[PDB]
Amino acid sequence: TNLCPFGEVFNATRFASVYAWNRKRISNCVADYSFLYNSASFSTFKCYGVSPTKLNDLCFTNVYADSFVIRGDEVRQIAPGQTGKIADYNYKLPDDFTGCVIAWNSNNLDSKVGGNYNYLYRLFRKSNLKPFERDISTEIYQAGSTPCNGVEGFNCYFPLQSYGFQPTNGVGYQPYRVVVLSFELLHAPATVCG
Amino acid sequence: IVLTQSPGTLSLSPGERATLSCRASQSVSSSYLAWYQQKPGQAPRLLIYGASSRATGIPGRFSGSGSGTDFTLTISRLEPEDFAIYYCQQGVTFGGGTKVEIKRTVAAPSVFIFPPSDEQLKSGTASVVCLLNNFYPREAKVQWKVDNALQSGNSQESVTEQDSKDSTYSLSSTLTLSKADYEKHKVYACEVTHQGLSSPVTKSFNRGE
Amino acid sequence: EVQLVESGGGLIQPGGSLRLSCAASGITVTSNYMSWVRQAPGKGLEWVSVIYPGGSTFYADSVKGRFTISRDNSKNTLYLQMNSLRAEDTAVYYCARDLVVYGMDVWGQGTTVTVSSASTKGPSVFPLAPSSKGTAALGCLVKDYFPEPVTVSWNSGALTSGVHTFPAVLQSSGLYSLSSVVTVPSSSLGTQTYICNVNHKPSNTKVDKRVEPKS
Ligand SMILES: *[C@@H]1O[C@H](CO)[C@@H](O[C@@H]2O[C@H](CO)[C@@H](O)[C@H](O)[C@H]2NC(C)=O)[C@H](O)[C@H]1NC(C)=O
């Protein structure tokens, strides 16, 4: 059998920061979504435009698996139609999203005593991201009319900020690993079938 | 998220160390907290951000510390301009504030009672005023009594800011009655309880002298 | 200079609308997290609303559906449209630039919003007569006026030592009342006249009340 390598996304030992979210393009394989119905492993499993229980009966042109880490209380922003720092400046789903959003608590892997400062999010950006846009700029953010010329100072801020993930955080503020499955159906032969 | 500041009031002298506490109901991020000072009639002023970083131009005697849920603002050596209200803040949440006031020796209030004027009585209302003058500390209890009945629900009171000369407070309480009710009773008294008084002080008058 | 200059506060009846403005210099409003924070009389700070650099808006539950935050880049100005105002919206409203991880570093000077169904009204001024029973206290009761503020002096400014003019209280009628007192030597009561001078600019009221021992 030629199974789609969803394990490489879901079971990756390390995850990306949300501003630099990872994407794996899945093509030309048999997709077995049975691992999703294994509950007690996922705190969020929400689908849009498809039935969550019928995924094994569906064919798509391609499937995208995006993955990243955010705060628990930010998982609600990974949905069509949402606003907030994550949806606006880090990872944006389209209003007409077709796919599923899966999340689980990763406190045991992604928090550190005194703070894990490796997971970042973009705090400053002049405009919202388009759906599925990925901004990895580290340009100094100009909050006034004076050019920054690459140096931080008043009105001149580094645009990325660290999460302060420590294992004693309240659960809503603990790290969550998120995988977004986008199902792409083009006027073309399907290559990912259940 | 709830931020609880303690104590409500710190009473200290210039030169002394002030320690103000802010406790968060949840551990969020790390060192996630700002501190502000506010003086009467003025907008708040940022003192500390990121729990421990001093805002630009803030004197070095201000320092912040703590993490998880427990945070502290320290003023190492109080200056006279530091007596003020201080707020902590996280995201959209503010703490309830801590007042830093000048400590001084206990001073009992001077107590005065004023009957309503005849001019006011002509209009159908009677206001009886009780004045507590130049006391410290700020906590004081006024109990109105009419023919020895303890009055509840018909008085309001007001307290001055700490006096710039002698660091005392003053308090004014108004008992409001209809004229008809006022004329129904004889003995009007305010009884004052304060730490400077070994026993409560009562000032009274008899309506009609 | 870096400043936020607010305007638009005033007196409004319940159900009415006001628009507050916050004109910025030294920061670019549309490039920042910009917030409104209010402070009711004698109370703490309450976050009201924010607009993100990219345009998303958020509101406290207590103003949702009634207030609208907005901005104008060409005027570099932040606005708060307040509709269906209620008594408990009475407060000083501050605008502030929020750096989120670096605190709220720049604040406006505040603009006062008073929501009340009361009509403008000058005070009645009544004497608080020095007792007949050596320091004496005397004063003036400045009752039933609207809106704030009143000013009180003693003897046209010549008497300042020992004066306490208290914060006004809001009575259940919707009108304010305050007292002003002074302690003086009892031996002065026969030879010194004491007059409180009360000014209520909103109603163009000036009252001079002589306060004397009663008989
Ligand atoms: C991630 O890894 C887990 C554990 O290795 C996988 O869960 C196993 O799935 C197989 C079927 O593919 C079952 O026979 C095992 O019983 C499962 N073990 C556990 C502990 O659940 C999971 O499928 C992987 N995720 C993927 C491939 O997306």
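We number chain A the way Swiss-Prot does; in order, the residues shown are 333-526.
The backbone N, Cα and C atoms fix where each Cβ goes, and this holds for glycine too.
Database features, via Swiss-Prot:
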type: MUTAGEN; residues: A:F490 to L; note: Increased resistance to neutralizing antibodies and human covalescent sera neutralization
type: MUTAGEN; residues: A:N501 to Y; note: Increased binding affinity to human ACE2
type: VARIANT; residues: A:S375 to F; note: In strain: Omicron/BA.1, Omicron/BA.2, Omicron/BA.2.12.1, Omicron/BA.2.75, Omicron/BA.4, Omicron/BA.5, Omicron/BQ.1.1, Omicron/XBB.1.5, Omicron/EG.5.1
type: VARIANT; residues: A:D405 to N; note: In strain: Omicron/BA.2, Omicron/BA.2.12.1, Omicron/BA.2.75, Omicron/BA.4, Omicron/BA.5, Omicron/BQ.1.1, Omicron/XBB.1.5, Omicron/EG.5.1; complete loss of interaction with host integrins
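Mapped onto this structure are the features recorded in Swiss-Prot.
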{"residue": "A:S375", "record": "variant position", "DSSP class": "coil"}
{"residue": "A:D405", "record": "variant position", "DSSP class": "helix"}
{"residue": "A:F490", "record": "mutagenesis position", "DSSP class": "coil"}
{"residue": "A:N501", "record": "mutagenesis position", "DSSP class": "coil"}
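Listed recorded positions A:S375, A:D405, A:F490, A:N501 compared with chain B at a CB cut-off under 8 A give A:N501 as the close ones.
Among the recorded positions A:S375, A:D405, A:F490, A:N501, no residue has its Cβ under 6 Å from any atom of ligand 1. Annotation for A:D405 (variant position): spatial neighbours A:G504, A:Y505, criterion Cβ-Cβ under 8 Å with sequence separation of six or more. Listed in sequence order, A:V407, A:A435, A:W436, A:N437, A:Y508 are the same-chain residues six or more apart from A:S375 (variant position) with CB atoms under 8 A from its CB. The number of other CB atoms found within 10 A of the CB of A:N501 (mutagenesis position), across every protein chain shown, is 23. In this structure the C-alpha atoms belonging to A:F490 (mutagenesis position) and A:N501 (mutagenesis position) are separated by 25 Å.
The 10 Å shell around the Cβ of A:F490 (mutagenesis position) contains 14 further Cβ atoms across the protein chains shown.
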